[PDB]
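These notes are about the structure you will find just below.
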Amino acid sequence: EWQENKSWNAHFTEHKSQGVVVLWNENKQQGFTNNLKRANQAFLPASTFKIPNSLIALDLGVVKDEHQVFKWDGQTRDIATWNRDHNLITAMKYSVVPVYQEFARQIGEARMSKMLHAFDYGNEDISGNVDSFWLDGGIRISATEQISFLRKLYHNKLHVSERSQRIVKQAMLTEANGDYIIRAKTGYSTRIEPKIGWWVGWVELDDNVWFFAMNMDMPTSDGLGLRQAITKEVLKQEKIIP
Ligand SMILES: Nc1ccc(-c2cccc(C(=O)O)c2)cc1
């Protein structure tokens, strides 16, 4: 079942922004959101696409393991952390587009299209350039669709090996302490309106898992920190985390 809690709208408006948070209680099989309509509106996945892209690259052998070094191509880019060697873990962490563009070129259109359909991922449409379609092509995914996809990943139910799924979930590790573990991926879509930020993943507790997917308007890069901050305020409000 699904519940709309418009009280969460405060967390967005108080920061002069608009967006949606979608939560899914795995034990109770219940979903919650501030905005049922936007929860089902499809956006460019941008760097959240690094989750499916990593899975496909690993399963096809494009990426051997999480230690394989992807050498910087020597082209200076405006993101300092991109101008260095990466492995899967650091490429995820710093959302290093050029590494994942190379993955996609090696995957190829045919295998990428087939795998996204097998994942039931978004609109499954890779129209555009194979090395940028998640940034300015035809692929779209909603917040509820991100949840559906992440739940399959959590349970190792995607049509790739258990190993590929374990490795990607390792690479998704974002935060861990004595109270919870967050595995997630940020996204930042600027090439097509509306510009949005994403944060999708889940929170692991001792006896339950809460999946989450949020997006919010992002007119400038100055509000990027609000993706995680707003999500955590909701989690705190719902007493999912202290
Ligand atoms: N102008 C600009 C600012 C920041 C970025 C950037 C880099 C790396 C990661 C992320 C993110 O998804 O949080 C965003 C990219 C362009």
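We number chain A the same way Swiss-Prot does; the residues here are 24-265, in that order.
Structure determined by X-ray crystallography, 2.0 Å.
Backbone N, Cα and C define each Cβ position, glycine as well.
Database features, via Swiss-Prot:
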- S70 to A: Does not alter thermal stability (MUTAGEN)
- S70 to G: Increases thermal stability. Abolishes hydrolysis of cephalothin and decreases catalytic efficiency about 60-fold with respect to ampicillin (MUTAGEN)
- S70, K73, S118, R250: beta-lactam binding site (BINDING)
- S70: active site, acyl-ester intermediate (ACT_SITE)
- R189 to A: No significant effect on catalytic efficiency with respect to ampicillin. Very little reduction in dimerization at neutral pH. Predominantly monomer at neutral pH; when associated with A-206. Slightly decreases thermal stability. Significantly decreases thermal stability; when associated with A-206 (MUTAGEN)
Please give the greatest C-alpha separation between any two of the beta-lactam-binding residues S70, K73, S118, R250, in angstrom, as a whole number.
17
Scan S70, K73, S118, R250 for recorded positions whose C-beta lands under 6 Å from an atom of ligand 1 and note them, or write none.
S70, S118
What recorded positions in the list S118, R189, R250 lie within 10 angstroms of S70 (mutagenesis position), counting C-alpha atoms?
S118
Including all protein chains shown, what's the count of other C-beta atoms within 10 A of the C-beta of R189 (mutagenesis position)?
14
Whose Cβ, among the binding-site residues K73, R250, has more other Cβ atoms within 10 Å than any of the rest?
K73
Sparsest Cβ surroundings (other CB atoms within 10 Å) among the recorded positions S70, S118:
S118
For the C-alpha pair, I'd like the distance in angstrom between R250 (beta-lactam binding site) and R189 (mutagenesis position), rounded off.
25
Would you identify the secondary structure of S70 (mutagenesis position) according to DSSP, in three states?
helix
Quick check for the class: what is the C-alpha distance, in angstrom and rounded, between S118 (beta-lactam binding site) and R189 (mutagenesis position)?
19
With a radius of 8 angstroms around the mean position of the C-beta atoms of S70, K73, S118, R250, what other residues of the same chain does the beta-lactam site pick up?
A69, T71, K208, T209, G210, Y211, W221
Between the Cα atoms of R189 (mutagenesis position) and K73 (beta-lactam binding site), find the distance and write it as a whole number of Å.
15
